[PDB]
Each structure stands twice: as structure tokens, then as C-alpha cells.
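*Asks:* Here's a structure for you.
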Amino acid sequence: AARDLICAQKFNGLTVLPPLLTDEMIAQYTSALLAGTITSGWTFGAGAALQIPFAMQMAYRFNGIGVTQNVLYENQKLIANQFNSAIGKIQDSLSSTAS
Amino acid sequence: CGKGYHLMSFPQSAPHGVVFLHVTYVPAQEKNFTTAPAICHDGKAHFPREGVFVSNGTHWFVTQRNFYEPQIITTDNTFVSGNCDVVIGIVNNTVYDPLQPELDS
Ligand SMILES: *[C@@H]1O[C@H](CO)[C@@H](O)[C@H](O)[C@H]1NC(C)=O
Ligand SMILES: *[C@@H]1O[C@H](CO)[C@@H](O)[C@H](O)[C@H]1NC(C)=O
């Protein structure tokens, strides 16, 4: 067809170097961080990953913000439903809006 | 302020800069325990004030989160909220009352 912009860029001595980490390695680091913060909590950022059930981890998180930890233990299904609904709303907003 | 749980730091002078010595707290030797969110006793649910419920296989203890220091589950380190019919994963145990030997003596 026609001459591209990038061929005219490269023919005049202007190149683009690739990054050191490929996107697979970025996704691997992101998956490792997600698996650590789901399975262990904040213990993997200070040393060895210490396993804990996720309900008890979220009870610790509620205890950190000034709410007593039983409020999760009588509202666990509602809190899980609210988290799933918010994740679905994020997915819908990313699929709809592109700006 | 370093990696770990920060305790203290010490400045040192360097050419065109500064050097910090961050003293941190790192957990070392781990162990596996069986845990529960609450303890059912006399139709009531007991949650720990500070700490976590653990079990070595036969008995149930309560210990702090960052160090293994087990102790007996009493009414002075647990609080009561509701019954046992709502909390998922509640186990059965007994809760010691310190007033019972003092009343009997
Ligand atoms: C705990 O159990 C897991 C699974 O059986 C095992 O891999 C691990 O070595 C055990 N010990 C510690 C200290 O995590
Ligand atoms: C705990 O005790 C109650 C009554 O004492 C009983 O209904 C319940 O099944 C017990 N829990 C388990 C896990 O056996």
C-alpha cells in the first residue's frame, strides 16, 4: 500500500529498544503478588508467607479499621456478595468506558 | 524504614548523602496449627479480644498472632456476641471461669 510512519522513522536513524521484562514476566510478578496477598495476607511482605483462612484474614482487616471482628462473622455472605457485585461492576465499567 | 516490622533506625553520614541502619523484626521458625473463628460454649459464641484460636490436635488455646504463646481460653481474653447458629466454622470447646474456684473456696 503506502509507506508507514514507522518505516520513515526507522530509516532516519530513530529506533525503539524493547524493555527488559516481557509482559509475561510482569503478569507472573502480578500473579505472585496476588497469590501471596490472598493466601497469606500481609505476612509475605515481611518475611515468610504465613497461611491463614481468608475469612479470618478479613476479620483482621476489619479489626484494623476499628470495627470489631464479629461483624464479618455475622455478615460474611453479605460482604462476599458485595465484593462480587463490585468486581462485576468494575468489569462492566471497563467493558463499556474506554476513556 | 526497611523490610520487616520496624523498631529503630540510626543515621550515618556519608559523602554527598546519608546512610540509614534500619533495625527490623523478622519471624523465624514456623509451625502448623488448626484454627477456628469462634468457640461455642453454653449456646454462645466467643471471639478473642487480641489473638487467635489454635489447636495442637487435642486441646484449644489462644495465642498472639506474631508469636506462639498459648494460654487457656478464659472469659477475660474472649468476648461474647450472639449464638453459634450464624458463624461459619464455629467449633465446640469449654471456656474457663476464674470466679468458679474462688466461689467454691
Ligand atoms: C505445614 O503443612 C504443609 C502442608 O502439609 C507443609 O508443606 C509445611 O512444611 C508444614 N510446616 C510449616 C512450618 O509450614
Ligand atoms: C456442638 O454441640 C452442640 C450441642 O452441644 C451440637 O448440636 C453440635 O453438633 C456440636 N458441634 C459439633 C461440630 O459436633
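Note that chain A is numbered according to Swiss-Prot, with residues 845-943 shown in order.
Each residue, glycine too, has its Cβ placed from N, Cα and C.
Copied straight from Swiss-Prot:
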VARIANT   A:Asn856 to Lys  In strain: Omicron/BA.1
VARIANT   A:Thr859 to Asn  In strain: Lambda/C.37
VARIANT   A:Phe888 to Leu  In strain: Eta/B.1.525
*Asks:* Determine, to the nearest whole angstrom, how far the Cα atom of A:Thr859 (variant position) is from the Cα atom of A:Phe888 (variant position).
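*Replies:* Spelling it out, the Cα of A:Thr859 (variant position) and the Cα of A:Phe888 (variant position) are 41 Å apart.
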*Asks:* If I take the alpha carbons of A:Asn856 (variant position) and A:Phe888 (variant position), what is the distance between them in whole Å?
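*Replies:* A:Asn856 (variant position) and A:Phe888 (variant position) have their Cα atoms 49 Å apart.
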*Asks:* Restricting to the same chain and to sequence separations of six or more, state which residues have a Cβ under 8 Å from that of A:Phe888 (variant position).
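*Replies:* Residues satisfying the criterion: A:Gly880, A:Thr881, A:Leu894.
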*Asks:* For A:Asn856 (variant position), just give me the three-state DSSP call.
*Replies:* coil
